[PDB]
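Here's the structure we're looking at; comments come further down.
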Amino acid sequence: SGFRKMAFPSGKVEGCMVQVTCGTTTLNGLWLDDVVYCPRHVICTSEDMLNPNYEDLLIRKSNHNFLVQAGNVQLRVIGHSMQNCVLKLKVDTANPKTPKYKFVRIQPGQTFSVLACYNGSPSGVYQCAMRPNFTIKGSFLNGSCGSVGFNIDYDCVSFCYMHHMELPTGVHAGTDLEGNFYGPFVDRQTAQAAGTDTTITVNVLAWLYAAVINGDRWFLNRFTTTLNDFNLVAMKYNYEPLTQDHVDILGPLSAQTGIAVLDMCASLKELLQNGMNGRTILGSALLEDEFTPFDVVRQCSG
Amino acid sequence: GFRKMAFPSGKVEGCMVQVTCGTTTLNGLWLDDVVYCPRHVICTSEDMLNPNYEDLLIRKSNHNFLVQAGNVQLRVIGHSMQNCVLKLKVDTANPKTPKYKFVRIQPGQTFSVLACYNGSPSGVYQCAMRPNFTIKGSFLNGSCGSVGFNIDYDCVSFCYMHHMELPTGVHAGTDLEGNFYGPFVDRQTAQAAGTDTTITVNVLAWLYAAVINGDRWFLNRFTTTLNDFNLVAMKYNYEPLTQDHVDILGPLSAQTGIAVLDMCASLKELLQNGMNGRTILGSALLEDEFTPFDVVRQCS
Ligand SMILES: *[C@@H](O)[C@H](C[C@@H]1CCNC1=O)NC(=O)[C@H](CC(C)C)NC(=O)OCC(C)(C)Sc1cccc(Cl)c1
Ligand SMILES: [Cl-]
């Protein structure tokens, strides 16, 4: 309670969604300036999906085999190339709705909004976290590939995710906008599985900071720890080790509360070793790990 | 395979503007040549405790209202009040005005909120109208005039405009006719809501969602009558389940092959026993802000 998963407003991304069709296979693409980005498996027949030779499938393709549409309006394709697992289709029209944007590759633990799309039309938007096993717990059906995940910083859309697949456990995997998968997955219809997931320590710490900011601070103790000692203990509880970047992005919440990051780690260490003893934090007996330090700032101070 | 999903907010973002009167700034909704916003923008500090709004509005001029759409000021050429909403007529029509209507939602229904500050969209999330006519939102200073909405076909149904926070941290507001949901009043006083209840038909929709996604540890072989379930529900401050609700659940029942009253039997067992360590769709608590329509749209 107090916090909810808040997505970024989706309008700037909605203005960039199109559909891309090869034969009868339609998925979503992202139209920025005069380039459309989409998953390369749009060019696959199901026979060639068991294990595709993408370079060879693409040699047989011409610009005029790709049907790109913004709604019902066709955008003529004038060039094509493959970059890793994404297709780049040059089109003859620069998207007038192109926002200021960048392509970023996010780290596990970071959150982003997903604009779920089908045949080029948005259905919904929600907030996802990249798990340490490089999956997301999304909500995706057939025809959703090419949907993108993004953050907005002032004027600028940072695109971080394009959707490609669903795994047996029901979680989802995909690439950055340079076509590089997050995690060890491949865009082939061969059996693959997500590694064992772990808890996102940096986000749990952000949540404890958030609890302190709201006056819920019984779990603070008078001790500290080294980063190494904490990481070795955390791993025993299936918690991710902290990086230096994690310590850095906790900086603003550390300053707001006056609680050093390593002192908060010592408090978390005691919670892990001793449990809640029947208590709650921000209403919950469970520790939340899908709010980043930035998400906390957004909702408390923003 | 299940998330709290909001409608895409682009059609509403194209309507948000900033409205300023004196030292007060909040958001307005610009449709055609009219901007809608909470009337308490005209309020001063020395009047917020018992504001005679009709009296305060007659003392204002069109030029006291600064409306800005981005870096562009819109000229106000007229103004009226409809209940707790101020209507500012401006000289230019919003070309981004979508197909739309104003609706009043019922408790238990859900909608998306576009939280805005200074006329700029900041975040989007899904909310439910609580049975006590509050909403559990995330709203800060300056968020007033933010709107809640649903989308059907290409039509945006506006149902909520944000006015206030209660001491318990929940929120209250009006429909776009300016009528509050609940017994709340747009004066600067601490106000409390009636006792809340849990939206039972929605908890059931969410249990069906957890089945669809393979969670079924909570199912059982028992069955219950509708009335006997409702007796237990009311004891735990759950809303009673109507036969219209049973019908509304049919698709989810058919899709899973679990009779509605069988799912009621599972919910009764959870209410009486608890979850006992276990979680459903990741939660330790029963979720009641997904409607049947919500769950279906997302599992279809
Ligand atoms: C978009 O094309 C689509 C999106 C999924 C369809 C249903 N929900 C989705 O998120 N993507 C695909 O269908 C994938 C296309 C391939 C990767 C080129 N196919 C896919 O997701 O298959 C999953 C694997 C890789 C075969 S692992 C697996 C094995 C057995 C059972 C399951 Cl559920 C997954
Ligand atoms: Cl939430």
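Following Swiss-Prot, chain B residues are numbered 3265-3564, in order.
If you check the header, you will see the structure was determined by X-ray crystallography, 1.9 Å.
Note: Cβ is positioned from N, Cα and C throughout, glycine not excepted.
Marked as active site, for 3CL-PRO activity by Swiss-Prot on the basis of sequence analysis: B:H3304. Annotation comment: Swiss-Prot describes B:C3408 as active site, nucleophile. Variant annotation in Swiss-Prot: B:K3353 to R, described as In strain: Beta/B.1.351; the structure shown retains the original residue. Record note (Swiss-Prot), natural variant B:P3395 to H: In strain: Omicron/BA.1, Omicron/BA.2, Omicron/BA.2.12.1, Omicron/BA.2.75, Omicron/BA.4, Omicron/BA.5, Omicron/BQ.1.1, Omicron/XBB.1.5, Omicron/EG.5.1. The unchanged residue is displayed. Quoted from Swiss-Prot, the note on natural variant B:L3468 to V is: In strain: Zeta/P.2.
Annotated features, which come from Swiss-Prot, shown on the structure.
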residue: B:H3304; record: active site, for 3CL-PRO activity; DSSP class: helix
residue: B:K3353; record: variant position; DSSP class: strand
residue: B:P3395; record: variant position; DSSP class: coil
residue: B:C3408; record: active site, nucleophile; DSSP class: coil
residue: B:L3468; record: variant position; DSSP class: helix
Output the one of B:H3304, B:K3353 that, of all these recorded positions, has the highest number of other Cβ atoms within 10 Å of its Cβ. B:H3304
Identify, among the recorded positions B:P3395, B:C3408, B:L3468, the residue whose Cβ has the fewest other Cβ atoms within 10 Å in this structure. B:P3395
Taking the Cα of the residue listed as 'active site, nucleophile' as the centre, which of the recorded positions listed as B:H3304, B:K3353, B:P3395, B:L3468 lie within 10 Å of it? B:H3304
I need the CA-to-CA distance for B:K3353 (variant position) versus B:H3304 (active site, for 3CL-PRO activity), whole Å please. 17
Fill in the CA-CA distance, B:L3468 (variant position) to the residue listed as 'active site, for 3CL-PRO activity', as an integer in Å. 39
